[PDB]
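A quick write-up on the structure given underneath.
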Protein chains: 2
Amino acid sequence: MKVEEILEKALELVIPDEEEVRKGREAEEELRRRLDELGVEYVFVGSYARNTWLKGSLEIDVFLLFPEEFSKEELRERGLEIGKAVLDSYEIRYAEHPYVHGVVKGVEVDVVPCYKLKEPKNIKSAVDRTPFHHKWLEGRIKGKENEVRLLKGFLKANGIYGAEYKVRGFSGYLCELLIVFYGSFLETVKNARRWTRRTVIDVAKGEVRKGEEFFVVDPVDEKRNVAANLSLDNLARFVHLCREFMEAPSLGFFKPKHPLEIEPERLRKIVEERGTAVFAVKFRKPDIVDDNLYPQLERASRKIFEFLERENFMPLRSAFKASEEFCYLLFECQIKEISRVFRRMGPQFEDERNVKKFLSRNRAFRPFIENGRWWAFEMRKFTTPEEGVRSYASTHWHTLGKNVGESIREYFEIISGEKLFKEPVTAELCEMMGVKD
Amino acid sequence: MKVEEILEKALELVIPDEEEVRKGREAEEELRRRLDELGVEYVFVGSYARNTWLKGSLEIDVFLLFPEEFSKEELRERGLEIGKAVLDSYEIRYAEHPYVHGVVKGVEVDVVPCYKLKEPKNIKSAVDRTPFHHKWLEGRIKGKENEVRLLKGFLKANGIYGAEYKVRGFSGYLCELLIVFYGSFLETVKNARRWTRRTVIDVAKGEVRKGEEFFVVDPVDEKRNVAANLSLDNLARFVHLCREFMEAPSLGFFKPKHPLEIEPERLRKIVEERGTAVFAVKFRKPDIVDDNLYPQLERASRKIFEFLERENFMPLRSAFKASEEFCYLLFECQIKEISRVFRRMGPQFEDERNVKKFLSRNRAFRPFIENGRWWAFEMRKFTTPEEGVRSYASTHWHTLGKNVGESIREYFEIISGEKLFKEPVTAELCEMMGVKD
RNA sequence: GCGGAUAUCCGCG
RNA sequence: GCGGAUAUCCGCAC
RNA sequence: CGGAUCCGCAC
RNA sequence: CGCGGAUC
Ligand SMILES: Nc1ccn([C@@H]2O[C@H](COP(=O)(O)OP(=O)(O)OP(=O)(O)O)[C@@H](O)[C@H]2O)c(=O)n1
Ligand SMILES: Nc1ccn([C@@H]2O[C@H](COP(=O)(O)OP(=O)(O)OP(=O)(O)O)[C@@H](O)[C@H]2O)c(=O)n1
Ligand SMILES: [Mg+2]
Ligand SMILES: [Mg+2]
């Protein structure tokens, strides 16, 4: 073991190299030179300004302060104007309010506009509370900016860093707040092992209490959950990972897992041995950002799942993959084929009228009474899950999320069996089916 | 073809002919003759006495009237003595107190001991009511015996005459009580179309009312429901027939529906086109009466159905058949085969102690978290409905009804597909599957 | 965009 | 029984 | 009191 | 499971 030998070991893996530091430190100096000239207000916030970023996650967040007496467009316009005319490379994003994401001296940079604001109960735009976070954090974070790095690394290598919808994990700000609250990666990790789905972590009041859900109170605004977009499953994965760390520590907790990657042959035989219907719904990925695509991929996956559920194909698990040009909604069902015939249900024997209407209909098999009710044998539209999803996708594309549903209306495909294993989804399947090596 | 004429022609199918009527009359006289000289008290009751018996169903009922100071042991002993000593050939059967069945001059007779009783207030056995039933109906039935005969014939033709557990229909008594209420067959049929599962027919008060469920109030003991063992499905089945009749009457309603009987090859094709799984449990028939066997057959049929439903084989319908020596429980299932793997479900993530226990267990696949709970993949014991039941019948003969389960304990089989259609159940499978001719 | 809550319409029953 | 659709208020993505 | 089923009650 | 009631 030797936990602190492992902690020191992990430091060199998580702390950015001298070349990196100065690399961004040279892009920071130049970025100032170009703004100071254009004369508007700015502050550096985030993982760079507080000196908390990871080794290899060098991005610079620069908010622009704007007068209280403005309008949404006068922000959107003046901000996006500055970005492109202050960075070498540039593009666009559509979050809360559209912002610039550029590259200066080879270093990625975000540029968000927001309101100046006196004290943070005005909450005019929600991104208005970001410089306040910096204010509250700097100096309170001093001497601990390595314990923050250690945590972010611990997460990043277990896919639960980032509060983006691609992840639903811990935001960088939440990592900083935890280290303030507990005072050390390790004190955070130990205590986490007893975190519950109803744990409230009031940083400003230095107390843990019971609540409605897992709430971390923002010390800048008390009615804001810093951990709001952390999924229940990911909190569950973190709590367990801490337990498993403490109980038997290792350095491997800080190294990302390399994918499974096995023969299209072995995978074929696992499905053969599980006896399940495993299939994917392929289509062209829409041209939108991650914060937009992923929540949709999730809805699409849920809606089809609930279909498989409803039509009694008894699905096991679902998964998705976004790739270069394609997307893949992946499913595993316990029922490969279902009987053509099924039960309809009619009116109670009493209801004289609906009964003559129910028995009027033309059918291959004579109806019958059961527990004072008419029932009838009818034929299903489709007989396998694949045939079912193929029908559902065509008729219910609109309900599978806006941008994704429209990309299905244009083109979609059901791929199953040995054909499936030829697509770039092998790791996402083994993950899903819970394959060990 | 004009209602009123059809009833006329139906009478011929329903009324005992010249020969049969005085076949029993000569038997009635020798029975009086043999009883009188034993100086014992008796009344003739039932179908014969009130002269409502159906064609080909000639049976004398004689209740012996013992003074109410005897003992459930004396009238029991004396009753058999007189019963044995008055019939040509005799059997003994047990229902209330054991009584004597047999023959007099080629006519089937029942000789039942019962207490005389002055009032229908102190009723200490079901058989004690019969004298009073007759005393109430006699004379109130005169002028209407053919109308009762019609009603019994209508029911008998559609397999819902008899209150015995084998049928769960309308008793002979109930039919008479209906004709006394509605005055005629037809006025019964007309008005029956508006019976509900809550209808209450108090004959003594000559009022129809709304209660808790279908309840025909015994005029002799108004706490008794004369319609007690009429099923809901046979109440419905009748209520529907009357409607179907009135609307378009025919003699056809009074003749029995001769069984389908189709090629063991066309039936093979149906199960194919339905894509269901059809099988039977076959076992040696226990040696007990029908009112013991059928209730159990129902229970056994239910428990195995419930199993298949619980186990996710999606059962469609069930039926049973009781031949001379063997019994057959029949099932149709929507799932011919389910996957080997299923999901198990463990503790919520927070439960340290129980997660450890749950995650140590040896498995072929990595368990996973979902909605804050550990779930794990596992292997099913059986994978087809046939295998499933074999497992279930072996382990759970206990539950499938006392006498029946004991025979299933002894020996049972599962016959399915090509092998099944060779058995004597062809007629019950079709009805269950609702196959038209 | 996604999720929740409130209000309202369409469909298979 | 559900399966969709539409508006307003809320919350999240930085 | 020979019997089996079904519903209510306390578990 | 066990008891009570109803049912044929
Ligand atoms: N889900 C989020 C993301 C961001 N922020 C605010 O925006 C700042 C910068 O955002 P971001 O780049 O996403 O996080 P960083 O703190 O910069 O950490 P990192 O860059 O390593 O992700 C945060 O410090 C915080 O004040 C927030 O409150 N909630
Ligand atoms: N559910 C029943 C069945 C029968 N009985 C009584 O038992 C008598 C005779 O029984 P049974 O021979 O079985 O029927 P029958 O009424 O004589 O006519 P059938 O045999 O044609 O049905 C009837 O008069 C009736 O009073 C009764 O009280 N309740
Ligand atoms: Mg940052
Ligand atoms: Mg009789």
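According to its header, this structure was worked out by X-ray crystallography, 3.2 Å.
Placed from the backbone N, Cα and C atoms, the Cβ positions cover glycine too.
The Cβ of A:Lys152 (ATP binding site) has 25 neighbouring Cβ atoms from other residues within 10 Å, across all protein chains displayed. In the three-state DSSP assignment, the secondary structure recorded for A:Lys152 (ATP binding site) is helix. Under the heading ATP binding site, Swiss-Prot lists A:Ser47, A:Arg50, A:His133, A:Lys152, A:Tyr161, citing experimental evidence as support.
The Cβ of A:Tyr161 (ATP binding site) has 23 other Cβ atoms within 10 Å, all protein chains considered. In the three-state DSSP scheme, A:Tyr161 (ATP binding site) falls into the strand class. According to Swiss-Prot, the feature CTP binding site maps to A:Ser47, A:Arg50, A:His133, A:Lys152, A:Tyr161, an assignment based on experimental evidence.
In this structure, A:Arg50 (mutagenesis position) belongs to neither helix nor strand by DSSP; it is coil. Around A:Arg50 (mutagenesis position), the C-beta neighbours below 8 angstroms that are at least 6 residues distant in the chain are A:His134, A:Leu137, A:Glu138, A:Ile141, A:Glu145, A:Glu176. Here the residue is the original one, while Swiss-Prot reports the published mutagenesis A:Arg50 to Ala with the comment High decrease in both AMP and CMP incorporation.
Positions annotated as Mg(2+) binding site by Swiss-Prot: A:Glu59, A:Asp61, A:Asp110. Counting every protein chain shown, the number of other Cβ atoms lying within 10 Å of the Cβ of A:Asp110 (mutagenesis position) is 17.
The annotation that Swiss-Prot gives for the mutagenesis experiment A:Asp110 to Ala reads: High decrease in both AMP and CMP incorporation.
DSSP assigns A:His133 (mutagenesis position) to a helix. Recorded in Swiss-Prot as a mutagenesis result, A:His133 to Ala carries the remark: No decrease in both AMP and CMP incorporation.
A:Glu59 (Mg(2+) binding site) falls outside any helix or strand according to DSSP and counts as coil. Across the structure, A:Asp110 (mutagenesis position) and A:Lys152 (ATP binding site) are spaced 20 Å apart at their Cα atoms. The binding-site residues near ligand 1, defined by a Cβ under 6 Å from one of its atoms, are A:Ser47, A:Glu59, chosen from A:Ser47, A:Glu59, A:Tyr161.
Straight-line distance linking the Cα atoms of A:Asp61 (Mg(2+) binding site) and A:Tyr161 (ATP binding site), rounded to a whole number, equals 17 Å. Closest to A:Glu59 (Mg(2+) binding site) in space, going by CA atoms and restricting to the recorded positions A:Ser47, A:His133, A:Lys152, A:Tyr161, is A:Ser47.
Set side by side, the binding-site residues A:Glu59, A:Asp61 differ in how many other CB atoms lie within 10 angstroms of their CB, and the most is found at A:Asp61. Non-local contacts of A:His133 (mutagenesis position) by the CB criterion (under 8 A, 6+ apart in sequence, same chain) comprise A:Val45, A:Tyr173, A:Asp218, A:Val220.
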